[PDB]
Amino acid sequence: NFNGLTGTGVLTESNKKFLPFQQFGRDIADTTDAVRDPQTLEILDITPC
Amino acid sequence: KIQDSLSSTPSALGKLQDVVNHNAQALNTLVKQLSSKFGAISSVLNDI
């Protein structure tokens, strides 16, 4: 759960180069793919079960 | 000369390629259709 982004899946280390004005990532489904932690500033990766 | 004709012309095997090409874009459209709102607030069930 990240600021109202309820879901289900594994969380793993990511190496995507987000920009300072970017916060979310997406594949071609209009579905969230990568999220950024609110408290710490580091990019996570979301993969289904 | 059959081998030479096959190795020279790059479109001889066109009938077989269409069979596998038509079975990929169908799935591609079926998975791209998931981004349509269908006249709703959003396309994400969790958001709704």
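All chain A residue numbers match Swiss-Prot; in order, they span 542-590.
Header says: electron microscopy, 3.5 Å.
Every residue gets a Cβ built from N, Cα and C, even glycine.
For reference, Swiss-Prot has these:
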- A:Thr547 to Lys: In strain: Omicron/BA.1 (VARIANT)
- A:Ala570 to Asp: In strain: Alpha/B.1.1.7 (VARIANT)
Subject >> Rounded Cα separation (Å) that holds between A:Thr547 (variant position) and A:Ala570 (variant position) >> reply: 17
**OP:** Let me know the most crowded of the variant positions, choosing from A:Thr547, A:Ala570 and counting other Cβ atoms within 10 Å.
**Re:** A:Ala570
